[PDB]
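Peer 1: Handing you this structure, nothing more for now.
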Amino acid sequence: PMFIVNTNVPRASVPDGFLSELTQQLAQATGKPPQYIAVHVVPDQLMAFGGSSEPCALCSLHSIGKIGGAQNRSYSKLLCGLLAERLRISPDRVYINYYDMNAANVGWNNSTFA
Amino acid sequence: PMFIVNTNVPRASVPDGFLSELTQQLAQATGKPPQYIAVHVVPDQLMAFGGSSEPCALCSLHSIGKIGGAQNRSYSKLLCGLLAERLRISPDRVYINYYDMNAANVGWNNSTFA
Amino acid sequence: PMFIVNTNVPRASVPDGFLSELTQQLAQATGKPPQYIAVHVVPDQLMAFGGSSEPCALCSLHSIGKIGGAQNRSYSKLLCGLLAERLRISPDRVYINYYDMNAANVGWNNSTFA
Ligand SMILES: Cc1c(-c2ccccc2)oc2c(C(=O)OCCN3CCCCC3)cccc2c1=O
Ligand SMILES: Cc1c(-c2ccccc2)oc2c(C(=O)OCCN3CCCCC3)cccc2c1=O
Ligand SMILES: [Cl-]
Ligand SMILES: [Cl-]
Ligand SMILES: [Cl-]
Ligand SMILES: [Cl-]
Ligand SMILES: [Cl-]
Ligand SMILES: [Cl-]
Ligand SMILES: [Cl-]
Ligand SMILES: [Cl-]
Ligand SMILES: [Cl-]
Ligand code: NA
């Protein structure tokens, strides 16, 4: 799986260890080994949400399976909680798009997972 | 909805008010409230279009519904017009990918829209 | 088509000519004219893969058609090979998501490809 967070919060406010925390919490949440979890945080972005440039986060989670109605509600509660505690972004300013990828459409290690 | 523009034009060439114009014009085009709209502009990117490093943009619009053949033609005319007028990017050096999101695949405020 | 690479490799380690090499190789691989190939490289990113900050890449290829089981295996060998040769990223630290776009969902030049 791959989790990407784009945010207007400054780089210095991303705590040391945040990528590791995302890696471990997503490995547990998705039930996949951490070897397969990639995370990417992009601070200092020029963005607005609802017309306001107060702190916000625009995110995506792509996974081969482990995506669905109940699972995504669980991920949204987990990820909003982490972004609130660690980046001080209010949960009503976190927006997450979820993607269930087919294995044939994910490349890795010179081939694909199909 | 979420609208992202990635471009090689420099940050200083992004005029004041640009995120607000995107929010307001996308609210009218999609019919969605400005409250639900996120906009994100990423200048100074290392990009080429058609083998050329002249000004270009790669963009995406994600929305729960309000995506379709006629609507996407209308969005493309609106958004290329804004990128030409405000960033001086030729419309034939702009790509916009459109994504009709299922409500269950959009998280916000500790939940999803399922 | 559009190919995007996000990587933690520093900008100085992206060799001269890399975007042009990607354009030409993807034009041949997808069978589309180079005029239609857009490429975007994002170095210096804050990313982890498998819990490690060793060099890695998260990429996507979007194309109207020319996406499939066999084709995506071929693209993955080609692109992992380029990332290993040119950016020194191990293929087991690369993900590439593939997107077969409907023509109506790709905007260009004030309209769409539909
Ligand atoms: C930001 C925000 C959003 C929103 C966030 C991200 C993306 C989209 C919207 O939805 C909301 C919503 C709500 O339900 O938006 C969507 C539900 N909607 C039902 C019918 C079909 C289309 C989807 C309600 C109150 C405040 C809000 C709100 O303050
Ligand atoms: C992410 C990552 C992965 C990996 C990614 C997804 C799934 C599985 C692994 O494998 C690796 C590997 C590796 O799997 O190598 C195999 C050889 N290995 C040699 C020594 C004895 C055991 C076998 C090596 C280095 C970095 C890595 C590495 O950074
Ligand atoms: Cl995955
Ligand atoms: Cl970190
Ligand atoms: Cl589920
Ligand atoms: Cl939406
Ligand atoms: Cl339509
Ligand atoms: Cl969806
Ligand atoms: Cl295409
Ligand atoms: Cl195929
Ligand atoms: Cl599509
Ligand atoms: Na506004």
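Numbers in chain A come straight from Swiss-Prot, and the residues shown are 2-115, in order.
Using the three backbone atoms N, Cα and C, a Cβ is placed for every residue, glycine included.
Straight from Swiss-Prot, here's the annotation block:
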| type | residues | note |
| --- | --- | --- |
| ACT_SITE | A:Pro2 | active site, proton acceptor |
| BINDING | A:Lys33, A:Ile65, A:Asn98 | substrate binding site |
| MUTAGEN | A:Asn111 to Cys | Causes formation of interchain disulfide bonds with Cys-81 from another subunit |
Peer 1: Applying an 8 Å Cβ threshold (strictly under) against chain B, tell me which of the recorded positions A:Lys33, A:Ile65, A:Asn98, A:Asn111 fall inside, in sequence order.
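Peer 2: Near chain B, the qualifying recorded positions are A:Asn98.
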Peer 1: Measuring Cα to Cα, how far is A:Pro2 (active site, proton acceptor) from A:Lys33 (substrate binding site) in Å?
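Peer 2: Here the two Cα atoms lie 8 Å apart.
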Peer 1: Using CB atoms and a 10 A radius, I'd like the single residue among the recorded positions A:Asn98, A:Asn111 with the highest neighbour count.
Peer 2: A:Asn98
Peer 1: Among the recorded positions A:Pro2, A:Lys33, A:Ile65, A:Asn98, which ones place their CB within a distance below 8 Å of a chain C CB?
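Peer 2: Filtering A:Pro2, A:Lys33, A:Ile65, A:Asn98 for a Cβ under 8 Å from chain C leaves none.
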Peer 1: Can you go through the recorded positions A:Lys33, A:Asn98, A:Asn111 and pick out those with a C-beta less than 6 angstroms from ligand 3?
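Peer 2: With ligand 3 as the reference and 6 Å as the Cβ limit, the list is empty: none.
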Peer 1: Using only C-alpha positions, which one of A:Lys33, A:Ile65, A:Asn98 is spatially nearest A:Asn111 (mutagenesis position)? These are the binding-site residues in the record.
Peer 2: A:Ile65
Peer 1: Could you tell me the maximum Cα-Cα distance in Å between the residues recorded as binding substrate, namely A:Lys33, A:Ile65, A:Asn98, rounded to a whole number?
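Peer 2: Answer in Å: the longest Cα-Cα distance is 19.
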Peer 1: My understanding is the cutoff is Cβ-Cβ under 8 Å with a sequence separation of 6 or more in the same chain; which residues meet that for A:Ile65 (substrate binding site)?
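Peer 2: A:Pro2, A:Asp101, A:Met102, A:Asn103, A:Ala104, A:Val107, A:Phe114 - these are the non-local Cβ neighbours of A:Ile65 (substrate binding site), listed in sequence order.
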